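To start, the structure itself, in structure tokens.
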6 protein chains.
Amino acid sequence: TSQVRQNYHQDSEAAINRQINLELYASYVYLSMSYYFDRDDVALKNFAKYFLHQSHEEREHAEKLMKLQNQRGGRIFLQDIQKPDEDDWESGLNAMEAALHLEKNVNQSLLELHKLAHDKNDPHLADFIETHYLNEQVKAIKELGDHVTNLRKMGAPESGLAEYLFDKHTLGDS
Amino acid sequence: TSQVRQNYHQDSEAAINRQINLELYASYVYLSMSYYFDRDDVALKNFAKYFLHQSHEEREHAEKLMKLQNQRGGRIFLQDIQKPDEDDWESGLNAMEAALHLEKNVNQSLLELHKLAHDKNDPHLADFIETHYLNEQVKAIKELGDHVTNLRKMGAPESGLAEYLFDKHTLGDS
Amino acid sequence: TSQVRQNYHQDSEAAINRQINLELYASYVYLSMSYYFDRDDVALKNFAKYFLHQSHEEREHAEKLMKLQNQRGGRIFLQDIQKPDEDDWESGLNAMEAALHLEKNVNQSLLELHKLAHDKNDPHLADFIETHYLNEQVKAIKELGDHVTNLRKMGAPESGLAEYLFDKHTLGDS
Amino acid sequence: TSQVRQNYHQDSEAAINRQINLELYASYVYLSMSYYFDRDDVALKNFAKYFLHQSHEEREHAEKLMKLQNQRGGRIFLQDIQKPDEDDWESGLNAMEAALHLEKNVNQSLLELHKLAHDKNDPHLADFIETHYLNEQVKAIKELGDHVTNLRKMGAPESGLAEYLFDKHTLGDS
Amino acid sequence: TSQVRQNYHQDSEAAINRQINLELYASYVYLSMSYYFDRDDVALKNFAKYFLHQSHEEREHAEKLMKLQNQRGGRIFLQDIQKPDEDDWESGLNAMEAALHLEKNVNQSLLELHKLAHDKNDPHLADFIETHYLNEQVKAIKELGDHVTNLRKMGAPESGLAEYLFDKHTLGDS
Amino acid sequence: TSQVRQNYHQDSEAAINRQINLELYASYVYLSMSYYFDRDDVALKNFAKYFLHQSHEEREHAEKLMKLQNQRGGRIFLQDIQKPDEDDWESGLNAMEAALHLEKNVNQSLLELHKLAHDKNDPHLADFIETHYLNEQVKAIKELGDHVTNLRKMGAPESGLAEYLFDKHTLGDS
Ligand SMILES: O=C(NO)c1ccc(C(=O)NO)o1
Ligand SMILES: O=C(NO)c1ccc(C(=O)NO)o1
Ligand code: NA
Ligand code: NA
Ligand code: NI
Ligand code: NI
Ligand code: NI
Ligand code: NI
Ligand code: NI
Ligand code: NI
Ligand code: NI
Ligand code: NI
Ligand code: NI
């Protein structure tokens, strides 16, 4: 057992390892989406750029969790990163909706990790979760919901004009 | 009675107190609208930004009136700020039309305050009204009417595409 | 029901709406006080400046809560902003004491909102409260208590010299 | 009883006073170690510099707690600062191990102070602990464990060459 | 079938998809290694930094292949990223040797992809491989072999002093 | 016995160890006072700032003595730092008078340490005392006496106005 461990339950250690796999999964989903919008029969550069940013952000999420595992004295165990459910993401609107489902899934996973940390009276772990994950999740969810709302009111996905313009006017400056 | 008072009728003092309450009311209306466009099921950032600016401007209007009350020797009496008529503002076009009605209401209130000041032969009060309120009202009214006209010719509120584009191209730079 | 809502109790939603009304109320109290010190028969510019700053800060508090309501998926409902208990604030010392009572009231309201969020196992809401409200309350309370102590040891409110000097030497640079 | 106190248990007040004494104790331990490495028969400048930094950091920890006591309305009571267990710290490796034991002790003390604050439903106190102490403890513990590991793999304390080189290559730039 | 495809065999398309999975695998291996050196019982920051750089470089390799797939008209199909063979990488020397085996594996895969492209008379694909992969592989292999040689001549992995010094003097500036 | 020792009596070594404990004691006294003026029922920021500066200066005094002990070949032995006589310092005037008593005590201790060094014909030790302690003591004593005189002529401690103004006009710029 390691010299820095203190107040660190094994249930928490397992949970962090599960969360690492989840954040890498999300990274892979977003990479898949990004390059779907790179296809010559979709060709929406700013959708592609948007989801590529999200994919690198989730990779950083995963790395912060791994640093945390080592900080608290736990051992990293890595597992396979399952492939996204889809290879074809249909449309900008549909990709954004899958991103909404994804982030809500990841959010309930964090909220249970927080439940877990408060119940094993691990306040350091709890505040780590609050400070570095919980509000980033709320922000990501509000943002993807704003986008789904605008794509819908424009006429997406029935109107290809709507997705083109959304790509130029909303994902062209941030 | 106060040492600086001169040529300041009590009807005018009451009127300024009424006008303070009105300008705070307008501030509250615009705050309500601003955050309606912040909702994830409306998501029009630049509408929200537009009405938030107007709300801070009306708060400054109110403060200038309070400074004026104290300048002329009158006493400030504050009252409740009634809630906006609506919690849901339907659409960008409808919000803009409510803003037009609002500013015309506030304008007739100022025009009667000016009537009042000219009839109690208070030229300082009269020129205060002309210089700091009357033309700001005419400008605000022309501006909101321009906007209602453009939203209508675009197809608002039936076309969600129209409101999206108006938010990007007219309220995105000023 | 809205697409971004997750782990957000309706008791919490109601509570945020109550807290918004409270922070706007505080804003109105401080505006009232500010312009009482602007009167020609009180004439304490730096008291006025002090309470005007506090009033704009409480308006920002309210806006942050409204942004939060929309972020978590809740609906904003606004209510009347009741008028301050007083129109005449007697003196700098008395105004400062009313400000102390006010901030303690607002603080117990936040502490119950936090109780509520921890009991509905809403850690995002809980950390929002800790990070953006709780310590600002402790700071505001210590500050107003320091001031009440100094005004008292100087001879306020019996000595008008004391309030004059406090206005020049303590509220003249910060 | 003081005018700023709210939601501040007397058990918490006592606890902060205990924690102040503990953080000053740690400061004294590190000062002792620092100047042990200053001895002409040890002469490891960067060990000395390392532990002197830690000693000033613990003094700042103590001061932040005292500011907090006064902020929440409590009264500071100071006690004797007991002398370090040792006057002779044997070696760089041994000093680092005593520093590891020390910080773990201080950490369990903070974790109980947090337990205490959550149980007396003092969220301001709880978030203070999370934000300003808990993660600084985890960082300090990981750091001292990294160092103990490297000194051991080098051949410390049997090899005086190992400690010399560690002092030059690990504690010579940070 | 897609409008940009020309001279692009389906065997090549499959091969690029296999190579994408391989470059992501390598990325995962290096991430695993990086954070093994982050452990408090290994604590070799510059090994960790070294393998983390390699892991981000392999992620860029994968992305360049995906861009290429879309450029030539092929369709991206993603698969699971299998976990590294080990969770514990034993030592700096052993990690470096696994990195050598890895890059040679990836290199023979590229050399067969090139064989394939020259035999389906796809010169664009062939020169892509030469310009963006083949020489990066030769460089990576020479580099890891240099390192394995130096760690061995120093006394690794039997001497923990050797790995410490290698981490400071060879992976501390590049 | 140590290789650098020359002309260094054991009575002197003991004396330096006593003086180290004394300078740390003074540091603790001043910290106690500083945070007494931080209390919300005293609230004299510049008194607090004044005594906090003095407390860090005495900590530096102690460290210079410890460096000197090691320089001359002596061994540092640390002891408990006794708590200040008081937890409540009554008033600015009273705190300043306790500071005067304190510095005179420390001064006679240095003057005996100098007596001791001249009698064991240790001129290096003697000039160290003259150059780094004796005149700093005379300066500190004149300064605290100036302050006690001004607080008294103002009406302290009977007049809380006097202490307020002294805090603003004498301890507000130096
Ligand atoms: O503008 C006027 N005063 O400034 C004014 C209004 C009505 C009359 C009047 O009585 N005309 O016969 O004058
Ligand atoms: O009594 C309880 N469960 O039945 C309980 C113990 C600790 C807590 C808690 O975490 N309060 O914030 O609740
Ligand atoms: Na927290
Ligand atoms: Na070529
Ligand atoms: Ni994430
Ligand atoms: Ni709890
Ligand atoms: Ni107006
Ligand atoms: Ni006329
Ligand atoms: Ni507030
Ligand atoms: Ni500490
Ligand atoms: Ni070297
Ligand atoms: Ni590669
Ligand atoms: Ni001294």
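Shown for chain F, in order and in Swiss-Prot numbering: 6-179.
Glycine too: its Cβ is placed from the backbone N, Cα and C atoms.
All protein chains considered, the CB of F:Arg23 (mutagenesis position) has 16 other CB atoms within 10 Å. Looking at Swiss-Prot, you'll find the mutagenesis F:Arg23 to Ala noted as follows: Abrogates interaction with NCOA4. Fails to localize to punctate lysosomal structures.
The note that Swiss-Prot attaches to the published mutagenesis F:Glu28 to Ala is: Reduces iron binding and oxidation rate; when associated with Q-87. Around F:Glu28 (mutagenesis position), the C-beta neighbours below 8 angstroms that are at least 6 residues distant in the chain are F:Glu63, F:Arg64, F:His66, F:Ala67, F:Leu70, F:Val111.
Mapped onto three states, the DSSP output places F:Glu28 (mutagenesis position) in helix. Residues or ranges marked as Fe cation 1 binding site by Swiss-Prot on the basis of experimental evidence: F:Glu28, F:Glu63, F:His66.
The Fe cation 2 binding site annotation in Swiss-Prot covers F:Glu63, F:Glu108, F:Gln142. F:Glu63 (Fe cation 1 binding site) is surrounded by 24 other CB atoms, counting those within 10 A of its CB over all protein chains shown.
Here Swiss-Prot notes a mutagenesis experiment, F:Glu108 to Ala, with the remark: No effect on iron binding but the oxidation rate is severely reduced; when associated with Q-87. Within the same chain, residues at least six positions away from F:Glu108 (mutagenesis position) with a Cβ under 8 Å of its Cβ are F:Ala31, F:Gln142, F:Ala145, F:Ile146, F:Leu149.
Its Cβ placed at the centre, F:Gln142 (Fe cation 2 binding site) has 18 other Cβ atoms within 10 Å. Look at F:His66 (Fe cation 1 binding site): DSSP puts it in a helix. Within 10 Å of the C-beta of F:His66 (Fe cation 1 binding site) we count 22 further C-beta atoms, all protein chains included.
Report note: the Fe cation 2 site is defined by F:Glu63, F:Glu108, F:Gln142, and the residues of the same chain whose CB lies within 8 Å of the CB centroid of those residues, excluding them, are F:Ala31, F:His66, F:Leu107, F:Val111, F:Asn112, F:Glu141, F:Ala145, F:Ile146.
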